[PDB]
Amino acid sequence: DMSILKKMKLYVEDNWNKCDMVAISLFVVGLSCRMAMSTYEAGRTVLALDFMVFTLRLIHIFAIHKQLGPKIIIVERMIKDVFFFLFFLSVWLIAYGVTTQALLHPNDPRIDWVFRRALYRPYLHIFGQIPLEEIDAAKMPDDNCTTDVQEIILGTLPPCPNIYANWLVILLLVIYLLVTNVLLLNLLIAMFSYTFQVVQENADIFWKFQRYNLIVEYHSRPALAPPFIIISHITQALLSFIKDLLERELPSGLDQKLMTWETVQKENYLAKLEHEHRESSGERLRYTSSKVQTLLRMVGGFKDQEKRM
Amino acid sequence: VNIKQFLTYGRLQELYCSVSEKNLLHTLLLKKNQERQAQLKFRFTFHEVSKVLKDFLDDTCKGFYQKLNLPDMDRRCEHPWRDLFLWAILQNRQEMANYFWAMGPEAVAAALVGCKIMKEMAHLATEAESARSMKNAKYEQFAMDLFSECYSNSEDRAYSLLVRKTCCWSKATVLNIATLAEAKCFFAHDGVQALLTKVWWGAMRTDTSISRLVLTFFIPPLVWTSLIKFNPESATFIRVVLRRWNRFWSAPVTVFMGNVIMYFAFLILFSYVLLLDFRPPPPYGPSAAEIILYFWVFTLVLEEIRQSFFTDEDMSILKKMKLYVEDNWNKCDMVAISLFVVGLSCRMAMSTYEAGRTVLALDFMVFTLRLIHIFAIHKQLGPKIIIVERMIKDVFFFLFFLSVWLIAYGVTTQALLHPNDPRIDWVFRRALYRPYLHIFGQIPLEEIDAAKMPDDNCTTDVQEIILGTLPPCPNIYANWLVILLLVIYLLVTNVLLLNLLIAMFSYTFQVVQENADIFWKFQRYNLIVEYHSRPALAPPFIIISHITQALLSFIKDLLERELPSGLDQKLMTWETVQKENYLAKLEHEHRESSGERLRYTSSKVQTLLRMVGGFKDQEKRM
Ligand SMILES: C[C@@H]1CC[C@@]2(OC1)O[C@H]1C[C@H]3[C@@H]4CC=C5C[C@@H](OCC[C@H](CO)CO[C@@H]6O[C@H](CO)[C@@H](O[C@H]7O[C@H](CO)[C@@H](O)[C@H](O)[C@H]7O)[C@H](O)[C@H]6O)CC[C@]5(C)[C@H]4CC[C@]3(C)[C@H]1[C@@H]2C
Ligand SMILES: C[C@@H]1CC[C@@]2(OC1)O[C@H]1C[C@H]3[C@@H]4CC=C5C[C@@H](OCC[C@H](CO)CO[C@@H]6O[C@H](CO)[C@@H](O[C@H]7O[C@H](CO)[C@@H](O)[C@H](O)[C@H]7O)[C@H](O)[C@H]6O)CC[C@]5(C)[C@H]4CC[C@]3(C)[C@H]1[C@@H]2C
Ligand SMILES: C[C@@H]1CC[C@@]2(OC1)O[C@H]1C[C@H]3[C@@H]4CC=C5C[C@@H](O)CC[C@]5(C)[C@H]4CC[C@]3(C)[C@H]1[C@@H]2C
Ligand SMILES: C[C@@H]1CC[C@@]2(OC1)O[C@H]1C[C@H]3[C@@H]4CC=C5C[C@@H](O)CC[C@]5(C)[C@H]4CC[C@]3(C)[C@H]1[C@@H]2C
Ligand SMILES: *[C@@H]1O[C@H](CO)[C@@H](O)[C@H](O)[C@H]1NC(C)=O
Ligand SMILES: *[C@@H]1O[C@H](CO)[C@@H](O)[C@H](O)[C@H]1NC(C)=O
């Protein structure tokens, strides 16, 4: 008993369910395009992407593992620092790449190659891919290059790089390499270290809380793994047409006994708290001070009476 | 003793003249007195204390004692507790200053003024003990605690208390005094941040999701729907829809995001002009998009100038220029505009066309860097900006170490490998450029290892080497030493220095993050204050708003508001009551402390011992 729309909303709420929906949609689209001949290659491409989606689903499958689940939670938390580093790197990379593309190839109309030399190459500079053959004049090859735009567009010859102020290009490359490959990367390492230290303890508790739900799900899951699971599904459907260790209901006597036992344990726990409060140092100090004040006034009266005699 | 009747102005000046002569206040008063005598009954006149207060605050203590120039010497002070607190504060007497603050009418402003004056005198302090006491004035702590009490009490009168114009401190807003004091911890308080968030979202509700706001921004008509909830409070209907439109588009957050979107449009247009639509000199004419870009930047500079200079009605032009050039990001802005002007000028010519293109290429980088300062206000990004700004120092330390090691290794290898290359450019190349690239996995062994050196056509003659006919042959006399030095350099640089820098960044992050958050909040206050007066139209449109403002000025605030006399007095009495409650709570917590109870018990036990001993002696006598 639950609303169908509410169930759909609850399902689509989870991100891993969104990944599952993406996977099944890609499978359907790839199969449909594969069935045709004019869209065969597109279907193959979509299925290739779907394999990646399923292999990623494998992580959510392993989420219940006792040693791996907290790591999944930790990575899910690290995503935020990843995004911060992405913002910084994106700003710096846009700047450096567009500036170098303007300084080096100011007469290349090809939009694809503009975007290439502006963003793809500076991005690969991070991972040790620094092709100086296109950036340093002393290292630029004596290849057959053209300056004419027409010939450049047709792709007859590669466009010659501008070497007007190449010292500026090399200086900018040096500064970009420093900033990106040192400051940003080591800053991200520090951010991950701090985030790990602050998050791990909460990640363990969250893993336990999620483990409860995963075990609850595994309770009703049929014992047959897919693709066999169809036998169990058919059996369940046939049984439903023809016709739990957790969340059990107990007899009245046992239920009342457990309720009284809970009440007794609660009384014991409250008595222990109160006793520990009475024996606390602060409470003892307060009691001693109050009783000393009372004793002072009373013994002062007694001493006055004694002096009267 | 009735302080109101006790403290006359003559008595106040008598107190000021009777300084200890061994503290900082006496030295400052002597300096002011000598300056006044050079510019030309009582050792010091109210002019000297007024000038000292002018040095310390420069805006608040105006007319405190100059208004009447001296007032009647027998006339009682209008604000006795304020003057007493100020007097006790100028001379580092903190216990007395505290007592006077506990009696003053406006306590938050007084505490902020006190902390400002203390941190101002901390620099001028001669003795180390006095400076240490001044740095621990904890007067900002008093303001934070009292405002926490006030915020817990009402949370609606607290905002009015923050934004009201105080009567004692020359119509100065409490937030204005906190800004003057640079009380960063005060701005970090949850109440001040909540008020700033309320200002940030304008008429909209602060809980509005960012995605809904962006979607409503991109599709304007959805403002009239119920997608975003608003805070409460033919001709009528038009007025209603216009009011809703204005209440949405006047919010500071919408103005900020519009500015960000149009700055992204600027970066896109600048890149397009620089990469695809950069035409020959004006003989063939700059592109129309280039003219649009020039107009764009003109509007941006107009907005910058207006924000920096025309926001303040009364302030020295030279002082405003100094304040503007003080900020580093303003220096970056000046560099950007100067580069734009130089690049445009060189582009207008034909003999300097390429230089102009190069300068504009650099300017694009400068503007894309300006984008970070634009995003500084973001709730999740700003602290990261602060953290990076702090990391710069460790970057410099690593740079020093790397520079020393790199100079050594590079010059040694250039001497060992190419001892007969006269070309200065290639000497500097092989000495510094190549060892620098060794850090990033660029190790060209084809020029360093003889077993890997190519059978290319090389010359040994210097003449031929200089002319560039053939590349100079590398020396292979002792190449085992070159390879050993390369190995040692690779080890040191790529392992020790890099992992040391990683450790330095880790430690710096851990130590800095908490202060960076508070500094972000303190800066967020000023950014929201700036967004208050910023016109709601993002550039290049902003020119319409500028023209409208100029026309309105020729023809003719939620923060820092002034309240009616009755409400002002009510809030002052409420502040006094909250201060009394806070002090009573502190005193009660002090009485119930374990140490105080132990002291009381010990003293009373001693008294009881002696008294009961006397009683026992009396009993034994019977
Ligand atoms: C510790 C810290 C590290 C980072 C840094 O600061 C210090 O290091 C600094 C070092 C510096 C660099 C030091 C040196 C230079 C060189 C200088 O050019 C000199 C001007 C001349 C005039 O155009 C250029 O020369 C000639 O160009 C020609 C290109 O047409 C070459 O023709 C080639 O044609 C064909 C190529 O296919 C082949 O026949 C041959 O290959 C060759 O014949 C010549 O061979 C070559 O002679 C430009 C500046 C630069 C790169 C410095 C930049 C800044 C640094 C990296 C510093 C860092 C901040
Ligand atoms: C764990 C730790 C790591 C770091 C380290 O310590 C341990 O490792 C050690 C290893 C060691 C190195 C071990 C070995 C050597 C070799 C030694 O040369 C032997 C002397 C002879 C005499 O000149 C040189 O040989 C010959 O040179 C000729 C150059 O004219 C080559 O001609 C080439 O000509 C043309 C090239 O275009 C082509 O025809 C062919 O390419 C080739 O014919 C010959 O082929 C080659 O036979 C020099 C020292 C060196 C590099 C050691 C240095 C120190 C280490 C890195 C240690 C670390 C601390
Ligand atoms: C991470 C972002 C995604 C979006 C984007 O920038 C990076 O991707 C880039 C890829 C570019 C493509 C790459 C190749 C070609 C082919 C060429 O004949 C015509 C131009 C066109 C379509 C380009 C148009 C602009 C595009 C989408 C860029 C776009 C801002
Ligand atoms: C980070 C520092 C900046 C300053 C500096 O060292 C690194 O830059 C280096 C670049 C060098 C240039 C590079 C190219 C040439 C061209 C050549 O035909 C004549 C010599 C000259 C001008 C060189 C002179 C010495 C220079 C400025 C070096 C200078 C100490
Ligand atoms: C470049 O193209 C020209 C066309 O005539 C040809 O003569 C020359 O040999 C080519 N050079 C190279 C390096 O391919
Ligand atoms: C080097 O130059 C000489 C000049 O005569 C030439 O004979 C020889 O073939 C050249 N070798 C190479 C590898 O270019």
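Note that chain A is numbered according to Swiss-Prot, with residues 778-1020, 1027-1092 shown in order.
For this deposited structure, the header notes the method as electron microscopy, 2.8 Å.
Each residue, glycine too, has its Cβ placed from N, Cα and C.
Features reported for this protein in Swiss-Prot:
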MUTAGEN   A:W793 to A  The antagonist NDNA fails to suppress channel activity
MUTAGEN   A:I836 to A  The antagonist NDNA fails to suppress channel activity
MUTAGEN   A:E853 to A  The antagonist NDNA fails to suppress channel activity
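Annotated features, which come from Swiss-Prot, shown on the structure.
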| residue | record | DSSP class |
| --- | --- | --- |
| A:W793 | mutagenesis position | helix |
| A:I836 | mutagenesis position | helix |
| A:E853 | mutagenesis position | helix |
Cα-Cα distance linking A:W793 (mutagenesis position) and A:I836 (mutagenesis position), given in Å to the nearest integer
10
Fill in the CA-CA distance, A:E853 (mutagenesis position) to A:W793 (mutagenesis position), as an integer in Å.
12
Cβ-Cβ distance under 8 Å, sequence separation of 6 or more, same chain as A:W793 (mutagenesis position); the residues meeting this, in order, are A:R834, A:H837
CB neighbours within 10 A of A:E853 (mutagenesis position), counting all protein chains shown, number 13
Can you tell me how many other Cβ atoms are located within 10 Å of the Cβ belonging to A:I836 (mutagenesis position)?
14
